Amino acid sequence: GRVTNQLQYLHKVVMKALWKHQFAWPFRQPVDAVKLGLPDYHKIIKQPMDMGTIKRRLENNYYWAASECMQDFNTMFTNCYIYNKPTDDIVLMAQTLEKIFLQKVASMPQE
Ligand SMILES: O=c1cc(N2CCOCC2)oc2c(-c3ccc4c(c3)OCCO4)cccc12
Ligand SMILES: [Cl-]
Ligand code: NA
């Protein structure tokens, strides 16, 4: 639809909801493989993404299309499912956030 209305919705509705969720705090800033002691993070994960980057991108008019911003969200979730083992707590927190993301996206404006 209208790119501006869609991106405002991603920022004002989708992102604000996910940012304030009780599972959000591991994703407000980039993964720090050193401090977490993740030796092979940047080996296995080639496109790191966090909610802080997406937020800054939305606020700086980085995106040309809602689907770009949606792709960055998806990369953040996908990175988490890939680097981690199926039963780590972060996997379930990412899954919880991602479902809300898809719920919200189903109500994105088209004009
Ligand atoms: O995919 C990820 C990989 C890991 N791992 C570390 C431990 O969990 C297993 C593997 O953490 C991530 C974190 C994270 C950030 C800060 C933390 C945290 C986790 O845990 C408590 C202490 O502050 C955030 C986003 C993605 C991942
Ligand atoms: Cl954790
Ligand atoms: Na948990």
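Following Swiss-Prot, chain A shows residues 73-183, kept in their order.
For this deposited structure, the header notes the method as X-ray crystallography, 2.5 Å.
Every residue, even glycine, has its Cβ placed from backbone N, Cα and C.
The protein binding site feature in Swiss-Prot is assigned to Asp112, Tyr155, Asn156, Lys157, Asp160, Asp161. Feature annotation from Swiss-Prot assigns domain 'Bromo 1' to 74-180. Under mutagenesis, Swiss-Prot gives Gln78 to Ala with this note: Loss of homodimerization. Quoting Swiss-Prot on the mutagenesis of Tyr113 to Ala: Abolished binding to histone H4 acetylated at 'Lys-12' (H4K12ac). Quoted from Swiss-Prot, the note on the mutagenesis of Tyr153 to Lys is: Loss of homodimerization. Looking at Swiss-Prot, the entry for mutagenesis of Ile154 to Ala says: Partial loss of homodimerization; when associated with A-182. Abolished binding to histone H4 acetylated at 'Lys-12' (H4K12ac). Here the residue is the original one, but Swiss-Prot notes a mutagenesis experiment at this spot, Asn156 to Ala: Abolished binding to histone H4 acetylated at 'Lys-12' (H4K12ac). Abolished binding to histone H4 acetyl-methylated. According to Swiss-Prot, the experimentally introduced change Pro158 to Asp is described as follows: Abolished binding to histone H4 acetylated at 'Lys-12' (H4K12ac). Mutagenesis annotation in Swiss-Prot: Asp160 to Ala, described as Abolished binding to histone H4 acetylated at 'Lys-12' (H4K12ac); the structure shown retains the original residue. Per Swiss-Prot, mutagenesis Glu170 to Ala is noted as: Loss of homodimerization. As a published mutagenesis entry, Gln182 to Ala appears in Swiss-Prot alongside the note: Partial loss of homodimerization; when associated with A-154.
With a CB cut-off of under 6 A applied against ligand 3, the recorded positions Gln78, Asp112, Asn156, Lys157, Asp160, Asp161 are reduced to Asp161. Sequence-distant neighbours of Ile154 (mutagenesis position) (same chain, 6+ apart, CB under 8 A from its CB) are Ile116, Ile117.
In the vicinity of ligand 2, defined as a Cβ distance under 6 Å, the following of the recorded positions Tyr155, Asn156, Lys157, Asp161, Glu170 are placed: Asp161. When the recorded positions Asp112, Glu170 are scored by other C-beta atoms within 10 Å, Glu170 scores highest. With respect to ligand 1, the recorded positions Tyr155, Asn156, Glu170 contribute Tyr155, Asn156 as residues with a C-beta closer than 6 angstroms to one of its atoms, given in sequence order. In the structure shown, across all protein chains, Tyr155 is the one of the recorded positions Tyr113, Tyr153, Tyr155 with the greatest number of other Cβ atoms within 10 Å.
In the three-state DSSP scheme, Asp160 (mutagenesis position) falls into the coil class.
Here the CA atom of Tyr113 (mutagenesis position) lies 12 Å from the CA atom of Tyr153 (mutagenesis position). A sphere of 10 angstroms centred on the C-beta of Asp160 (mutagenesis position) encloses 13 other C-beta atoms. Ranked by Cα separation from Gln182 (mutagenesis position), the mutagenesis positions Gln78, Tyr113, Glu170 are led by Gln78. If you take the C-beta of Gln78 (mutagenesis position) and look for same-chain residues 6 or more apart in sequence within under 8 angstroms, you find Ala138, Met180, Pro181, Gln182. Across the domain 'Bromo 1' (74-180), DSSP helix (H, G, I), strand (E, B) and coil residues number 68 helix, 0 strand, 39 coil. Note on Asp161 (protein binding site): other Cβ atoms within 10 Å of its Cβ, all shown chains, come to 10.
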